[PDB]
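So the structure is just underneath, and the comments pick up after that.
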Amino acid sequence: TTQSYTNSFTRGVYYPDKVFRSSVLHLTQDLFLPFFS
Amino acid sequence: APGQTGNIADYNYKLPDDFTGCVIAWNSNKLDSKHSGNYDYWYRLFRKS
Amino acid sequence: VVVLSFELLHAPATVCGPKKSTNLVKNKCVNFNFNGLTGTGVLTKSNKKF
Amino acid sequence: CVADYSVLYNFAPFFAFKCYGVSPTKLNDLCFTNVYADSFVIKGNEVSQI
Amino acid sequence: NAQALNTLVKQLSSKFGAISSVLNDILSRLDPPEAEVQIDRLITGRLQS
Ligand SMILES: *[C@@H]1O[C@H](CO)[C@@H](O)[C@H](O)[C@H]1NC(C)=O
């Protein structure tokens, strides 16, 4: 009904895969929500 | 053939994959085929191995 | 022409095939076949919080 | 469902049986995530370039 | 020295245009007459590293 626009902050990130990883910095290439939208 | 196996091949005669040679064949409708029916020859299908 | 399309290397499913199963051995150098995963090693319980 | 790829030579798996990315002999010990099957019909001629 | 050894061990996860980066999966899925082509791609790639 009533519309507005606001900053999305840094939300919209999930666990892309069910493979367990610990203390690593993995670099993914999946579909996401771009930061600060 | 050196590659692939068929029902007769895996149960009667299998060709090695590392095969060096030629295979020549032709129709035998009159040589190995009897005009009244050819049944003396046999083929195996129950080797189980 | 029936096409039996399929994928591989994902979460395991029930459709595996006609093979048997054995019991478990631990702390011994033994090959393993944990649903496709083929290799050798020593299996030990730990505290990896899956 | 636990499958059984021993359905070879029961009714008519002849003419064409070539696989892609897998060998026909190795189906019996491969576990798949999913199995997808379709059974369309074509003219059974040179259009077999699928 | 740490960078050289870290990069050397991370080259094992590449494919070099093959089906998979693990020898066991290639051997357990494809027949020897064909799987020898896939293994040849990993050997050349890993020898270069
Ligand atoms: C989002 O859209 C609104 C209206 O279309 C615009 O004013 C704004 O600049 C855009 N970007 C952000 C980050 O809000």
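The residues of chain C that appear here are 510-559 by Swiss-Prot count, in order.
So how was this one determined? The header says electron microscopy, 3.2 Å.
Cβ coordinates come from backbone N, Cα and C, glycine included.
For C:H519 to P, Swiss-Prot lists a mutagenesis experiment annotated as follows: Increased resistance to human covalescent sera neutralization. C:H519 (mutagenesis position) falls outside any helix or strand according to DSSP and counts as coil. For C:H519 (mutagenesis position), no same-chain residue lying six or more positions away in sequence has a CB closer than 8 A to its CB.
C:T547 (variant position) falls within a strand when secondary structure is assigned with DSSP. Looking at Swiss-Prot, the entry for natural variant C:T547 to K says: In strain: Omicron/BA.1.
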